[PDB]
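S.K.: Following this message is one structure expressed as structure tokens.
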Amino acid sequence: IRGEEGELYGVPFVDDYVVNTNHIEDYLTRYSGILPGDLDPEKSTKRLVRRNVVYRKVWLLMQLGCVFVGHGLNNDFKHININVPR
RNA sequence: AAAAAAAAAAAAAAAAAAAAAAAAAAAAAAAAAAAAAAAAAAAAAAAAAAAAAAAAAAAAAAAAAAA
Ligand SMILES: [Mg+2]
């Protein structure tokens, strides 16, 4: 979401669910609260894949000087496998 | 006229040198002189002389998530 003050202050530009191919063990609804929303005909979302689209998006926002506020982001970036600098 | 075979098997043979009382020399200070198997027989590995071994390297984490 756009953390900058403006007309889209806090308005998302990404709310994307995962195009996941194989079987997923845990839904982790106590940790994530997914529907599961990772259905392709039952999207109810922009069910979008990382493969060069949104990984490029976050990578470019890393690249351009757009700092990433939020909570507990360190291990999040680890499980992403992005290495956001200091 | 003491005048002997002139060398197998790589045969085989020389030395390449001394107490010197020559003249009026006492009784081991040597540094130690020191042989036995063979009835189926003697039998260290680790790396081998402590002539001076202080020998607990602090700890504390109230706990996660990730709605
Ligand atoms: Mg958390």
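Heads up, chain A uses Swiss-Prot numbers, so what you see runs 945-1030.
Placed from the backbone N, Cα and C atoms, the Cβ positions cover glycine too.
Here's the feature list from Swiss-Prot:
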MUTAGEN   A:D1020 to A  Abolishes nuclease activity
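I would like each feature placed in context: is it buried or exposed, what are its neighbours, and how far apart are things?
M.R.: DSSP assigns A:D1020 (mutagenesis position) to a helix. For A:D1020 (mutagenesis position), other Cβ atoms within 10 Å of its Cβ number 13.
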